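K.L.:
Could you have a look at this structure, given as structure tokens, before my questions?
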Amino acid sequence: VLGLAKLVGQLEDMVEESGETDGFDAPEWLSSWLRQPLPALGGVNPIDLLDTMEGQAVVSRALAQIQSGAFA
Amino acid sequence: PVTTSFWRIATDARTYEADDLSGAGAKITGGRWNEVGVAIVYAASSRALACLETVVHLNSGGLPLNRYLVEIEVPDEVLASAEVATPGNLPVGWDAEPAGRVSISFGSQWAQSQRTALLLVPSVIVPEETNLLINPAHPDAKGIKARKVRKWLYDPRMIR
């Protein structure tokens, strides 16, 4: 189960807290991000990790670090 | 000057700000050098490296975030007391992607031992160039200052 809605919500919360929501299409942005290499994960596409609970946690953490400012 | 500047590209959030020195953000998520629940401040030795660690490495371009370049002014006498970790003396695995137990454990031991208030570590992106970790619980972290100096606008995914 992909659970994209949960990730979209996480992203929307981040932008509401830390940016500007007006005009922002979170599902659209997430779609691209999930299918692009993520250097923090060694260049793998995040979508390819969403088939396990572990992978879901890893992708959610990376998404959260965008806002938190921890280095990966 | 009697200080040395390190750099963050950071956002304000609900319960902490871009110029936070309490390590609140990294406490929430964890990072390469810290566990969830342990507060650490991450900064880079150049603004360029901060951009690589913040935007490029997390592929976070294109988000309408209100990002700030934050200057972290470190007293030179506190920096003089920092521990320096290098690719040469770090345990094998410190540069795993995704970050794993080796760097997280190394950072945890440094933080909990309170050996020093500051730890200089290599960037996984550019191992020859350093990031700075500040342990806000360490007594010697007193005197460090952080301020927003401008908006950070450079976003490789920006649409004109």
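Note that the numbers count up from 1, one per residue, in the order the chain is shown.
If you're wondering, the header gives X-ray crystallography, 1.5 Å.
For all residues, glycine too, the Cβ spot is worked out from N, Cα and C.
Copying in the features that Swiss-Prot gives for the protein in this structure:
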- B:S22 to A (Swiss-Prot position 21): No change in toxicity (MUTAGEN)
- B:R32 to A (Swiss-Prot position 31): No longer toxic, greatly decreased auto-ADP-ribosylation (MUTAGEN)
- B:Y42 to A (Swiss-Prot position 41): No change in toxicity (MUTAGEN)
- B:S45 to A (Swiss-Prot position 44): No change in toxicity (MUTAGEN)
- B:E53 to A (Swiss-Prot position 52): No longer toxic (MUTAGEN)
- B:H57 to A (Swiss-Prot position 56): No longer toxic (MUTAGEN)
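Help me understand the surroundings of these features in the structure.
P.N.:
Other Cβ atoms within 10 Å of the Cβ of B:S22 (mutagenesis position) number 14 in total over all chains.
Cβ neighbours of B:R32 (mutagenesis position) (same chain, under 8 Å, six or more residues apart in sequence): B:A99, B:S103, B:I104, B:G107, B:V124.
Taking Cβ-Cβ distances under 8 Å and a sequence gap of 6 or more within the same chain, the neighbours of B:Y42 (mutagenesis position) are B:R8, B:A26, B:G31, B:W33, B:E53, B:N131, B:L132, B:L133.
Around B:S45 (mutagenesis position), the C-beta neighbours below 8 angstroms that are at least 6 residues distant in the chain are B:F6, B:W7, B:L120, B:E129, B:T130, B:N131, B:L132.
Just so you know, the Cβ of B:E53 (mutagenesis position) picks up 29 other Cβ atoms within 10 Å once every protein chain is counted. B:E53 (mutagenesis position) carries a helical DSSP state (H, G or I).
Within 10 Å of the C-beta atom of B:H57 (mutagenesis position) sit 21 other C-beta atoms, taking all shown protein chains into account.
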K.L.:
With CB distance below 8 Å as the criterion, list the mutagenesis positions among B:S22, B:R32, B:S45, B:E53 that sit near chain A.
P.N.:
B:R32, B:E53
